[PDB]
Amino acid sequence: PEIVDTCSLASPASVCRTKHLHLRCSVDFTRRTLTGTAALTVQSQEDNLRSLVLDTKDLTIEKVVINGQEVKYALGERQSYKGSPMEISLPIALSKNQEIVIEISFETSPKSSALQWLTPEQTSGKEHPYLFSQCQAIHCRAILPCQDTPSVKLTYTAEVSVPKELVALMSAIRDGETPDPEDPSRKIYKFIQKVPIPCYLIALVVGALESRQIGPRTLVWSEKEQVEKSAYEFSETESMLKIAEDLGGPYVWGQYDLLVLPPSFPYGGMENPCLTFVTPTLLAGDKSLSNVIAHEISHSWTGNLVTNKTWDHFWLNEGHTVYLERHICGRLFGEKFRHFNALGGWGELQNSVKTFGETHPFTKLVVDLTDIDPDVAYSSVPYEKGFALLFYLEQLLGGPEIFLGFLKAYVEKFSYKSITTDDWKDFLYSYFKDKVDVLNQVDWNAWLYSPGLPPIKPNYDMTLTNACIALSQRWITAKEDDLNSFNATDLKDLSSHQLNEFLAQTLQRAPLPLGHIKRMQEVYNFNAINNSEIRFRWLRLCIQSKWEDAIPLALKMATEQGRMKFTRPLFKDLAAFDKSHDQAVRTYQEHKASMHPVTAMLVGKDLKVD
Ligand SMILES: N[C@@H](CCC(=O)Nc1ccc(OC[C@@H](O)c2ccccc2)cc1)C(=O)O
Ligand SMILES: [Yb+3]
Ligand SMILES: [Yb+3]
Ligand SMILES: [Yb+3]
Ligand SMILES: [Zn+2]
């Protein structure tokens, strides 16, 4: 038995394992480069090892040093999105289990697909620049040479130099600050990560950062003007950490800090160990998007502790994480709320399947990513098909109490390791050996490997959903003589989550007649709502229903923030509406140079330009 990562060009885990990284680097805002040395401790897994291969993407290599001597190296030609393979020739041949430190002096490209450089005018303070990393899935190679695969896990110590008036933070514990020994006006921040992580969890941020304390092991980081709203928005963090510890075992990372990025941050969150990255679009002003925090918190076990071996098995990361997320929200707000969110996720699943097509290879639970850019295939499917499976099994195996017992053991058995769907399923059968017959009733083939909607829908409690269906249906079937009965009172007992679910449900039946959508704004005033989730679905409904007045609103939102879940479909909807098409394409061309590289490439492909 042997399994290879088809997203990596580096030497595989069965040949050699990276065990440690010493990073010393300089952050240069003038050149937009990351400069420095990456010292890799490498353990050989076979006898007679003469050379290894590492991943790179648009990297400049200065020199390769092994034991104080320069050695031979060769970069192969670029294989599109995978980058360029780097063969390093070792001077002394390695036996099984032997270690060598390989020091690579590197410079990053200004166009690194891992990083976004912000000018002062692109930030909030407007006086200092900004940089952030997003390595997931395979962008770490665009920062440093590494085995860019989640099948390898490594500790790391880092030392990064930044201008005196800026703060560096990494996916590690802060080791304190001391001025550069060979310095301009600079500060050299030190970091240590004692826990072995996959390299996609390596992260760096540099900007005019200030912090506020909101929990015993939690600090919110952001620019001065965001720190206030953030401290309030995420107050529930420690209480979420506590419930997550009860569900998955002890939290091993020591510290759980949050960082609120610039609006161009491409995701809801990123579970960078010790330092969760979140979008500023979470700042609703009422804590209502805090499920995203629960999500990143849950990754401290499912994802960061037990890690997908290859990206083919991404669903292990996200399925279990969404499962724990919804349990945190459930234990906080009630079991009925947990069902409401679970049904809404099925809803999102339905949408991804309709969008891709019910026979699309990207709707499979386990996808073959041979010659597929992980960024193109990314969707809600692994999240929600993954949640549905676990949810279904939970109901099948006798409830959440029993299944959370499996979950805890699963985290315990596979902690600090990298696993496949098969390891998971094999452990499932091992744990529930008293229930093998029940497990053989499940259509494993269809769930794991079939496209489309799952072969079976779980059971959902409907308490909080009914009012959403009632109202959505009323609008969807509305005629002229219903329009005057619609009223602000329709919304009186609805939470922001229910409002969102109402719009999601109505969006599935778009377009609605223009007159009806105009009447919707007349009676509900959905334009005045700043909740990003609500605004997003609302503006999509408007654009898809041919409302011209919504064009500048959707244009504003699509470019005033970068979160791909909002930005991409807004651009797509605006391209599909003939009134806005030209303007959508023009707006993207003006904004693309100052957008995030991954977001730019994706929106560009969405729009069929370049
Ligand atoms: N982890 C964060 C979001 C950023 C992220 O997951 N990045 C990312 C990007 C591309 C990926 O690609 C693999 C993906 O294309 C895929 C799709 C379907 C099935 C398996 C894998 C995986 C993760 C979070 O959950 O809050
Ligand atoms: Yb150089
Ligand atoms: Yb340079
Ligand atoms: Yb009627
Ligand atoms: Zn996740």
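In chain A, numbers come from Swiss-Prot; the residues present are 2-611, in order.
Every residue gets a Cβ built from N, Cα and C, even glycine.
Record features, source Swiss-Prot:
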MUTAGEN   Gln135 to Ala or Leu  Srongly increased epoxide hydrolase activity
MUTAGEN   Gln135 to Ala  Strongly reduced aminopeptidase activity. Strongly decreased affinity for leukotriene. Abolishes epoxide hydrolase activity
BINDING   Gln135, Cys136, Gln137, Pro267, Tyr268, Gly269, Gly270, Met271, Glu272, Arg564, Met565, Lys566  peptide binding site
MUTAGEN   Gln137 to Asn  Aminopeptidase activity almost absent, but keeps LTA4 activity
MUTAGEN   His140 to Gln  Aminopeptidase activity almost absent, but keeps LTA4 activity
MUTAGEN   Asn273 to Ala  No loss of epoxide hydrolase activity and aminopeptidase activity
MUTAGEN   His296 to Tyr  Complete loss of LTA4 hydrolase and peptidase enzyme activities
BINDING   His296, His300, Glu319  Zn(2+) binding site
MUTAGEN   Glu297 to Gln  Loss of aminopeptidase activity, but keeps LTA4 hydrolase activity
ACT_SITE  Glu297  active site, proton acceptor
MUTAGEN   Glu319 to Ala  Complete loss of LTA4 hydrolase and peptidase enzyme activities
ACT_SITE  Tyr384  active site, proton donor
MUTAGEN   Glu385 to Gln  Reduced aminopeptidase activity. Minor effect on epoxide hydrolase activity
MUTAGEN   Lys566 to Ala or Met  Strongly reduced affinity for peptide substrates. Reduced epoxide hydrolase and aminopeptidase activity
MUTAGEN   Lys566 to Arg  No effect on epoxide hydrolase and aminopeptidase activity
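Features as recorded by Swiss-Prot, highlighted on the structure.
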residue	record	DSSP class
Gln137	mutagenesis position	coil
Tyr268	peptide binding site	coil
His296	mutagenesis position	helix
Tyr384	active site, proton donor	helix
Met565	peptide binding site	helix
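Considering only the recorded positions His300, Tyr384, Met565, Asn273 (mutagenesis position) has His300 as its nearest partner by CA-CA distance.
Counting other C-beta atoms within 10 Å of each candidate's C-beta, the mutagenesis positions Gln135, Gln137, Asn273 are led by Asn273. Residue pair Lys566 (mutagenesis position) / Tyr384 (active site, proton donor) shows a Cα separation of 13 Å. Neighbour counts were taken as the number of other C-beta atoms within 10 angstroms of each residue's C-beta; across the recorded positions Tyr268, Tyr384, the minimum falls on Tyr268. Cα of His300 (Zn(2+) binding site) to Cα of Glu272 (peptide binding site): a span of 6 Å. Closest to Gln135 (mutagenesis position) in space, going by CA atoms and restricting to the recorded positions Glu272, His296, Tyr384, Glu385, is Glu272. Using a 10 Å Cβ-Cβ cutoff, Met565 (peptide binding site) registers 19 neighbours.
One way to see the shell of the Zn(2+) site is to take the Cβ centroid of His296, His300, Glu319; the remaining same-chain residues with a Cβ within 8 Å of it are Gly270, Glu272, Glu297, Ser299, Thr303, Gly304, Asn318, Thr322, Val323, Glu326, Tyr384.
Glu319 are the recorded positions among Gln137, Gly270, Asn273, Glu319, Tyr384 whose C-beta comes within less than 6 Å of an atom of ligand 5, given in sequence order.
Using Cα positions, the member of the recorded positions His140, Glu272, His296 nearest to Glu319 (mutagenesis position) is identified as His296.
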